[PDB]
Amino acid sequence: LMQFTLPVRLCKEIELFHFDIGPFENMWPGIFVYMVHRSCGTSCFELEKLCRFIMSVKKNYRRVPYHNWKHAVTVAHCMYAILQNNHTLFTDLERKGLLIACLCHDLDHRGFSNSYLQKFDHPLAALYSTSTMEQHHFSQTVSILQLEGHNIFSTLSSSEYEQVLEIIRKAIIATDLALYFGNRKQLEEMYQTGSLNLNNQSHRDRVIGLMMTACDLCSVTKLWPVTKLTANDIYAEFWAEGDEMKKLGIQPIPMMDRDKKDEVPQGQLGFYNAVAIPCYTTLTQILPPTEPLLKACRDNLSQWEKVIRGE
Ligand SMILES: O=c1ccn(-c2cccc(C(F)(F)F)c2)nc1-c1ccnn1-c1ccccc1F
Ligand SMILES: [Mg+2]
Ligand SMILES: [Zn+2]
């Protein structure tokens, strides 16, 4: 009987795809719990275990410009919006597991790509050949679940528990952008040839993978002032990695070179054309109520074209 409520403006705004969670860090746990309750009921988690899990997850996010606690909660909110707009499509286990996956998808990120770990010869690159950081994020998730008082899935049978951790694992692995290209191409073809079947677990996994990409890229679907300021954080990370590449004696790609800041607007165009528009396009074909994400993405592309033309 202990509901969560948000002030009127947030209560209304949080149902929308383009919601910004605000600068008050101390409200984000309350926002997450609010979203879990409206997404799978007040019963599905023990409130004292859930709060303990959230604070341990927060502790294990680092103070990096972009891949921080704020990103985690932004990505979870976008999944909440997708689940609330496609209510009857997903199971009780998928709903429970996917919000947790989004909150944990970047645990212990230091602000470096898999590519820099490979070139630095980091121990995580020996432990994990592909999806280095994403296999690490899932390891960290399992660690926090195994702390005393943190098992939020305590009332799930052994079958259910293994199912929910396999959803979480695949959801987190899918946030490796290198895997997105193949996954989206295969979903496009299954849709065009009419073979896509949401009763096939194999096709379901691909669809959840695309949802995870969409949630992870969702900064490109905000209102222009939020999109434009988040790009400052994204490039702060990229340029830091560029600097570390130069210390290994490797020329960074231009995107990561802080000496080529002039090329940013043209580079965003590339990304919107090559990644973001194709992602939300294919997602809207499979889940029509996610149209607003595609609309907002197109809006922001047109804003970057105005920046290139000095408007
Ligand atoms: O603004 C952006 C410009 C470039 N890239 C980007 C990133 C990786 C590979 C590539 C590739 F080389 F594949 F093109 C492009 N991404 C963004 C961007 C927008 C939102 N999130 N996000 C983003 C940030 C960090 C890591 C992954 C991301 F996805
Ligand atoms: Mg990641
Ligand atoms: Zn992420």
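Quick note: numbers on chain A are straight from Swiss-Prot, i.e. 725-1035, in order.
If you check the header, you will see the structure was determined by X-ray crystallography, 2.3 Å.
Cβ from N, Cα, C; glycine included.
Taken from Swiss-Prot as is:
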- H791: active site, proton donor (ACT_SITE)
- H791, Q992: 3',5'-cyclic GMP binding site (BINDING)
- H795, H829, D830, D940: divalent metal cation 1 binding site (BINDING)
- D830 to A: Loss of activity and of zinc binding (MUTAGEN)
- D830 to N: Reduces activity 1000-fold (MUTAGEN)
- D830: divalent metal cation 2 binding site (BINDING)
What is the interatomic distance between the Cα atoms of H795 (divalent metal cation 1 binding site) and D830 (mutagenesis position), given in whole Å? 9
Three-class DSSP secondary structure - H795 (divalent metal cation 1 binding site): helix
Between the Cα atoms of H829 (divalent metal cation 1 binding site) and the residue listed as 'active site, proton donor', find the distance and write it as a whole number of Å. 10
Cβ within 8 angstroms of the Cβ centroid of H795, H829, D830, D940: which residues besides those meet this for the divalent metal cation 1 site? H791, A796, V799, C826, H833, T899, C939
What is the nearest of the recorded positions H791, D830, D940 to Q992 (3',5'-cyclic GMP binding site), using the Cα of each? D940
